[PDB]
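Here is the structure we will look at.
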Amino acid sequence: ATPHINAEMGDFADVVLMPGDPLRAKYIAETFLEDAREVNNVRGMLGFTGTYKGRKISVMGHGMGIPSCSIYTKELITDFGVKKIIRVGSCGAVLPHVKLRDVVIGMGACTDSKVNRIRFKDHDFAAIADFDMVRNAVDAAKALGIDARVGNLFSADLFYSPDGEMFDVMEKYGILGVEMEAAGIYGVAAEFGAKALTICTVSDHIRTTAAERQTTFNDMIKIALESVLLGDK
Amino acid sequence: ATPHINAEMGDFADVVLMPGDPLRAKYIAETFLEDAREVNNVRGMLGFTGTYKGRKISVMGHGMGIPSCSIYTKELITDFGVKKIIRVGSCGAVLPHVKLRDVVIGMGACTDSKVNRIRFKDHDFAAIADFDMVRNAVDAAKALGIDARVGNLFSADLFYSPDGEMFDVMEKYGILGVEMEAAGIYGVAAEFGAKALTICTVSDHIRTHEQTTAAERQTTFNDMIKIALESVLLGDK
Amino acid sequence: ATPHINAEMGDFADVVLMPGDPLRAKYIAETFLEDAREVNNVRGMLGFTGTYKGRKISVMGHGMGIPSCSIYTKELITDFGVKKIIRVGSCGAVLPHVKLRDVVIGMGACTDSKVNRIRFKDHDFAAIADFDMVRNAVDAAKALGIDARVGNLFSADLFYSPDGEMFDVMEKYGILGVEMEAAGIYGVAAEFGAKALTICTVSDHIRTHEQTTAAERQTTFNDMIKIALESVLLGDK
Amino acid sequence: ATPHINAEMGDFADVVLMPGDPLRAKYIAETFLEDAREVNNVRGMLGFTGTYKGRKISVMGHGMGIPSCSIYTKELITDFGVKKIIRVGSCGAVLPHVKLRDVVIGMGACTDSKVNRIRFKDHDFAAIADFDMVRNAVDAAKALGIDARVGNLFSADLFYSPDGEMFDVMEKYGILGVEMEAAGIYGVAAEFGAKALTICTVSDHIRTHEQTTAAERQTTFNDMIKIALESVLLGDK
Amino acid sequence: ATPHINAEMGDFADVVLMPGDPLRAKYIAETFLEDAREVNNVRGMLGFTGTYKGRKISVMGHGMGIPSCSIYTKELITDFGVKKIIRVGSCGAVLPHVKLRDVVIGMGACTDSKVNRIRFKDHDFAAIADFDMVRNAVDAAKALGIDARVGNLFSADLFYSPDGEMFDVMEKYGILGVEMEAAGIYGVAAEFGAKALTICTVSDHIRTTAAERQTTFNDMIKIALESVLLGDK
Amino acid sequence: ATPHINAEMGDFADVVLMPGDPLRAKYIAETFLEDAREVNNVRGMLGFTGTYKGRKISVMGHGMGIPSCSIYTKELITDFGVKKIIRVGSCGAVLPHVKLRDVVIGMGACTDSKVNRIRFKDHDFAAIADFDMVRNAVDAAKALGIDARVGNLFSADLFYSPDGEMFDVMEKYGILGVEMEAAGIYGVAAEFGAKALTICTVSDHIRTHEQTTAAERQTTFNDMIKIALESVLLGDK
Ligand SMILES: O=c1[nH]cnc2c([C@@H]3O[C@H](CO)[C@@H](O)[C@H]3O)n[nH]c12
Ligand SMILES: O=c1[nH]cnc2c([C@@H]3O[C@H](CO)[C@@H](O)[C@H]3O)n[nH]c12
Ligand SMILES: O=c1[nH]cnc2c([C@@H]3O[C@H](CO)[C@@H](O)[C@H]3O)n[nH]c12
Ligand SMILES: O=c1[nH]cnc2c([C@@H]3O[C@H](CO)[C@@H](O)[C@H]3O)n[nH]c12
Ligand SMILES: O=c1[nH]cnc2c([C@@H]3O[C@H](CO)[C@@H](O)[C@H]3O)n[nH]c12
Ligand SMILES: O=c1[nH]cnc2c([C@@H]3O[C@H](CO)[C@@H](O)[C@H]3O)n[nH]c12
C-alpha cells in the first residue's frame, strides 16, 4: 500500500513496537507473540502482527537514524491507522551513575538534527513522549521489579561524531542515554497527532555477560508489552 | 544573601512555589500558609516561608520572562539549597478544545528564546519537567476532582509577537498553552541539578479572543494552588 | 487600561523614565518630582506622574530582562501615547578603563537575545537609540560636570551566563557595559516608532570582580537621574 | 569486525557499490557478479563480494537517510580499507523535463541536514563527488548509449516534508533529483579522505506523482548498475 | 607595503575619506584637495593624499560590498596608521518621507551579512559609528544649511536580492537608506580599535536633474571635510 | 547599459573571462586577444572584447568579494546575453602539498557567506561549477602539459579572518584554495541559469606566508589564462 510498506490497512494493529533491527523485530514476534504473521518485507524491514495475552499487537523494525524511522512512523499512522508507537532499543550512557542494563524511559528527547527546526519555524520544539504511555511504562516496570529511569534522551545524527566535547555537555545537562531516533519519532507523532514513547537499555557506557544483556533486553520488551495492556484499561 | 535575594541560608524551604506576580505570593502565604513569615522584599519581589499541614514551604514571585525567572531560580538553587521549584501561573490557549479556566501541566516547554541554545551548543535541548513532580500534580488534581491536561507549553519571549503565524504552528503541534517562563526554569533546573514543574490555568483564548472573569480566575487560581501544595505532600511519601 | 497597566490615557506624560526596580521609581518620584501622583501598581510595578521644572514627566519600573521591559514599553507607546522612553539603570563593566560609578550612554546595544532576529527576518538589526536623545544626555552630563561615555552596551538574557568566554569578546569589541534591557527597548521603539535611550551607572566590574558601595551608588544614582531629567528639558528646546 | 559489520579485513573489495535497499544489493550480486559471497548480514544489511569482468567488487546496502549511510560508509573506509564508494539509488524528480527512469549523476549534493554544518563550523560545506569518478561514470554512460544528467542532487532528511514550497526552490535552482544520502556520503568521504560518487534513477515525480513499484526499484534499475560497474573498470585503466 | 596597497607608512593621512568608486576618489582629490598626490593604484583602486584648508587628508576608493571595503579598511588602520574613516557614498531610500538628495548619516548599520556574527560568537553585534564623528558631521551639515537625517542604514550583500519582502521589513523598522558597506566598516573599526562613520546621499528611491545630484554630492563631501576640522578642535 | 556597465547588447561575447583585478583584464586583453576593444570603464572596472584563435571573447574584472562579483555576473547574464563565465583569479593555499603557482580548478565552492542561505531557505546549497566546463579545463591543462588540481575551494568574506582555527578545518576537509568569490558566482549562475567555472593560481600560502607581489598577480599568471582560453575552444567543438 506504500512505497516502503507492502501491506494493507488492517494488517497492523493499532499499536506497534519498533526496534531498530529488523532481525530484532522477528525475534520479538517469535518470542512474545502468538500466531505472529509476517506483514512486511520490503527493503528487508520485517514487520509482524500477532497477539500478546489475547491483545493484537504489531512489531516492525525502523532502521537507524531519524530519517529512517520518520518514514516508517509517518506511514503507519497515516496509512495504517496506527495510534500508539513504542520504540524499544538500546542506548549509550554518559552519566556515571547510569549503569549497564539500566532501563531508561525517554520522557523527552534532545537532538542535533534539524528536523524539528524545519517543522517549528526554527524555534525550540520540545520533543516529548505521551504522558500516559510514560506512566504506564513506569508502572509496568515497577510490577516487574525494575526501576526505570525517566528523563531526557539524546537523539544523534552522527554515531561517529566529530564533536567529542558534546558528551561533556550531555553529561552536564543530565542526559540519560544516547540514541538516534527518539526526537524524530516524537516529532512525527506531534505532527500527525499520534502517541509515542521510547524505551532503551543501556547497551554501553560512553565512559557484562551475554546472558545478562539478553535478560534485560527481554525485560524491556515485557515492560513495553505490559504497559500497553495497562493503557487499554 | 544574594544580589537579588535579601535572605540567608535556611530562610527558604527545600521546595518553593513561584507565581509571576509578587502580589500573588502574599495572597498565597496569607491564604494557604500557616505561621508564615516574610523572607524577602528586594525589588518588591516578596517572598515568604510557612507551613502547610506541618510541611515547610516557601513562596515567592519570579517576575515576567525567562531572564527574570532565571535569576531567581538560579539563586534559590545555588545559594538557598532549594530542591524543587513549582511555577504557578496563567497561560493563553491556542487549542480549540482547551477551555478557559482549564488546568495545564507542562511536561515540556517549547520556546523562541535563545537561552537553551546557548547552553546546548546550539542544538535542540528538550526543556522538560521532573517526571515525579508531574505525576504527583496529576494525582493531586484527580483527588480534587480536577482534570488537568499534560503536555507541551510554549514559553515566549515576546508577549506582543510580531509573528502571528506562529500561533497556527503551535496549534498544529498541539501546544497546550502559551506563557513566558517554563522553558527557562527547566533549563536552569537541568543546569543546576534541581527539579521543576510548571502548572498553569487557562487565562484566555489566544484564538477566539475570549478572556476569563475575575471571579472564575480567583476560584480556578485557588484550585491550582491547592493542586501544587497537595502535590508536594504526595512527593514526600 | 492594559493587561499590565491599570491606568487611562493621559495618566502618563509623553516621556517616561524607567528604572528596573519599582522601588527606585518611588524614590525618584518622591525626590525629584513635584506634585507627583501614583498611576499604577499592578504586579507591584509602581508608576507615577509629576512635574520637573514645570515639565510633565512620568516614572515607572520595567522589571528585569528584555521580555519584561518589552511588555511595558510596548503598552506605554501604543496605549498611553508615550513618545520618549529613558531607561536608567546599572551595568557591569568589562573594560579595564571603565571605572565604577562611571556613567555610560548606550548609543547602541548588542545582545544574545533572539527578539530582534524574530523581528528582522533573522538578519542583523542594529539596536540603536535616538540620536537627539543621546546628544541631549551628553550635554546635560557635561553641564553637570560629568563625563559620560557613549558607546555600545550588551543586553544579556542570562545574568548567570554559562559562557564566560563571551566576556573576552565583549572586551575585545569595546562594549561599555552589560545589562539586560537596552536592546529590547530599542527594538520595541523601532517597531512602534518611538524614541528611546538608556543611561547606566557602572555598578561593578565584571573583570576585577569589584562592586561599588551603597554610598557611591546612591550618589552616582542621583547624578544619573539628574542627567536624564535635564536631558529632557534640553530636548524640549 | 565492526559494530555494524560482521566481516573481516579482506572480505571487502577496494570499491563498493551501495544501494539503499539490501535486497537490491542481493539482486546486483546475483545478477551482475560472478562467484559472489555474502560478507555481511548484521541488521539484515546484506553485503556481498564477487567479481565483475575479472574485477573484484563488493555490494552492500546503506539503509535510508544520512545517519544510516554515514555509519556504514565510515566503517567501510576505516576498517575494511574501502577506497571508493559508489552509491546507486533512486530519487524523485522536480524538473518538468526530467522524465522517469532517467539516470542522474550527483556531482554535488544540497541538503537540509545539519551534519555538514557540525563538521564545518556552521559554514557552507559544498558536498561534492570525486571528479574522476564523475567523469568515469559520464564516459561509461556514453559508451552504453545511455543518457545521463550531471548536476546537483538534494539530500533530504524528511521524505515527508512539511515544507512543500521547498520544491519550488529546488526547481528554480535546477536540482536534478531528491534523495536522502548523497550529502552525507560526500561529507564522510571528505572527512575520512575517500572517494565517492552517487548515481540515481528517477523513481518518481514529486510533481506528477508517477512513482514506480517496490519490486521495480528493487530489481528494475539495471542501467544505472551497468554504468557504475563499467565506470569502475575505466577508473582502473 | 601590502598586497592591496602599494604605498608606505606616512603616505596616508590619519584620516581618510572613502567613496566606493575609485574614479570618485580622484574626483574628490582634484576638486577639494590642494597638492593632491596619487598614493595608490593597485587593482585600479586609486588613493590620494592632499590638504584641505591646510589639513592633511586622504581619499581612496573602497570597492563594492562588505568584503571589499573590509580589506582596505583593515589595512589602512593596521599598516598605515589611519585613525578615522569616513565613507561617503550613495544609498537607496525605502521611507516615503525620505527624499532624493537627502543627506543620511549612518549612526548604526543593519546587515544581512554574516561577518559580524563570525566576529561576535553568532550573537547580535550592533554595528555603530563613532559618536563624536556623528555629532561633528551633524554640526558641519547644520553650518552649511543642510538638515541631515541620523539613523540606521542597511548594508546589503545582494544588490540584486531575491527577497523583495525585505524592503517592507526595512521600512517597518525605520531604515534610512540601503547601501552595501557600512556594517562592514563599523565591524572593522570596532575590531581594530579605530573610528568610523558613513554618510550617504539618497541616489534613488526604492519606491532629478544631473546638475542637482552633483550639487548635493559635493555638499556631502564638504560636510565630511568640515566635520574633520571640527573634530580636530 | 546597466547601472554598473556602460556597454550595449553585442559588446560582450557569449563567454567572459573574469579576473578580480581590472588591471589583469587589461593585461589579458593586450597579451592574449587580437583587436581587443575597451567595452566598459565604469568604476574603473575594465572590460574588453577581442578575439582568440578566431573566437570572439570578452574579459572583465569583477572586483573583490562575493557582493562585488555578484553584481557584475548578474548584469552580464541578464543584459548582455552572456552564457558562460570563467573566473580566473588567485587563491591562498592551506594544504602542505599545495605549492605556489599551482593551478586549481574549483569544481565546488565552500563559503562563510550568507548569500546562498538567503536563496536556499537557509539550507545547504552546494555551489558547483558546470561539469562540461570543468572537464574542458581539465583536458586543456592536460594538452598544455600543465598540472591542475580539481576540488573544493573556499569563498571567504573576510580576507583577514578572526577565526584562525577555521584554517585547520579547511585543511582537514582538503580544500584546495581560499579565495573570495567562487561560491557567489556559482550561486548567480544557478539562479540565472548560466554556466560558470573558477580557476585559480596559488598566489600565497596561509601556512608558510610565501605571498607573491602585486605586479606578479597582475601579469604573471599566464598558465591559468591559457587553460581558460583553450578550454573555451574545446567547449565550442
Ligand atoms: O552508544 C550508543 N550511541 C548511539 N546510538 C546507540 C544505539 C542505537 O543503536 C543504533 C546504533 O548502532 C542506533 O539505532 C541507536 O538508536 N545504541 N547504543 C548507542
Ligand atoms: O496569552 C499569554 N501569552 C503569553 N504569556 C502569557 C501569560 C503569563 O502572564 C505573564 C504576562 O501577562 C507572563 O508572565 C506569562 O507567564 N499569561 N497569559 C499569556
Ligand atoms: O553585571 C551585570 N550584568 C547583567 N545585568 C546587570 C545589571 C542590571 O541589573 C539587573 C540585574 O541585577 C538587570 O535588570 C540589569 O539591567 N546590573 N549589573 C549587571
Ligand atoms: O521522491 C523521493 N524523495 C526523497 N527520497 C527519495 C528516494 C530514495 O529512496 C529512499 C526513500 O524511498 C531513500 O533512501 C532516498 O534516497 N527515492 N525517491 C525519493
Ligand atoms: O539603491 C541602492 N541600493 C544598494 N546599494 C546602493 C548604493 C551604493 O552603490 C553601490 C551599488 O551600485 C554600493 O557600493 C552601494 O553602497 N547606492 N545606491 C544603492
Ligand atoms: O590567501 C588568500 N585568501 C583569500 N583570498 C585570497 C585571494 C583572492 O584575491 C583577492 C584578495 O587579495 C580576492 O579577490 C580573492 O579571491 N588571493 N589570495 C587569497
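Following Swiss-Prot, chain A shows residues 2-208, 213-238, kept in their order.
Technique stated in the header: X-ray crystallography, 2.1 Å.
Even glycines carry a Cβ here, placed using N, Cα and C.
Lifted from Swiss-Prot, the feature list:
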- A:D205: active site, proton donor (ACT_SITE)
- A:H5, A:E180, A:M181, A:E182, A:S204, A:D205: purine D-ribonucleoside binding site (BINDING)
- A:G21, A:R25, A:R44, A:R88, A:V89, A:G90, A:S91: phosphate binding site (BINDING)
- A:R25 to A: Severe loss of catalytic activity. 20-fold decrease in affinity for phosphate (MUTAGEN)
- A:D205 to A or N: Severe loss of catalytic activity (MUTAGEN)
- A:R218 to A: Severe loss of catalytic activity (MUTAGEN)
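Structure with Swiss-Prot features highlighted.
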residue : record                 : contacts (Cβ under 8 Å, 6+ apart)
A:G21   : phosphate binding site : A:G62, A:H63, A:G64, A:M65, A:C70, A:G90, A:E182
A:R44   : phosphate binding site : A:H5
A:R88   : phosphate binding site : A:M19, A:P20, A:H63, A:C70, A:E182, A:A183, A:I186, A:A197, A:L198, A:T199, A:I200
A:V89   : phosphate binding site : A:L18, A:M19, A:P20, A:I29, A:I200, A:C201, A:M225, A:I226, A:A229
A:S91   : phosphate binding site : A:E180, A:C201, A:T202, A:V203, A:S204, A:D205
A:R218  : mutagenesis position   : A:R102, A:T202, A:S204
Proximal but sequence-remote residues of the same chain as A:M181 (purine D-ribonucleoside binding site) (Cβ under 8 Å, at least 6 apart): A:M65, A:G66, A:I67, A:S156, A:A157, A:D158, A:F160
Interval bridged by 4 absent residues [Cα of A:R208 to Cα of A:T213, Å]: 15
Filtered recorded positions - A:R44, A:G90, A:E182, A:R218 - keeping only those with Cβ under 8 Å from chain D: A:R44
Sparsest-packed of the listed recorded positions (A:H5, A:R25) - C-beta count within 10 angstroms: A:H5
Three-state secondary structure, which DSSP defines for A:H5 (purine D-ribonucleoside binding site): coil
Sequence-ordered binding-site residues from A:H5, A:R88, A:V89 with Cβ under 6 Å of an atom of ligand 1: none
Sparsest-packed of the listed recorded positions (A:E180, A:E182, A:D205) - C-beta count within 10 angstroms: A:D205
Sparsest-packed of the listed binding-site residues (A:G90, A:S204) - C-beta count within 10 angstroms: A:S204
Residues A:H5, A:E180, A:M181, A:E182, A:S204, A:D205 [recorded purine D-ribonucleoside binders]: greatest CA to CA distance in Å: 31
Maximum Cα-Cα separation in Å among residues A:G21, A:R25, A:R44, A:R88, A:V89, A:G90, A:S91, which the record lists as binding phosphate: 22
DSSP state at A:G21 (phosphate binding site), helix/strand/coil: coil
Secondary structure at A:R218 (mutagenesis position), reduced by DSSP to three states: helix
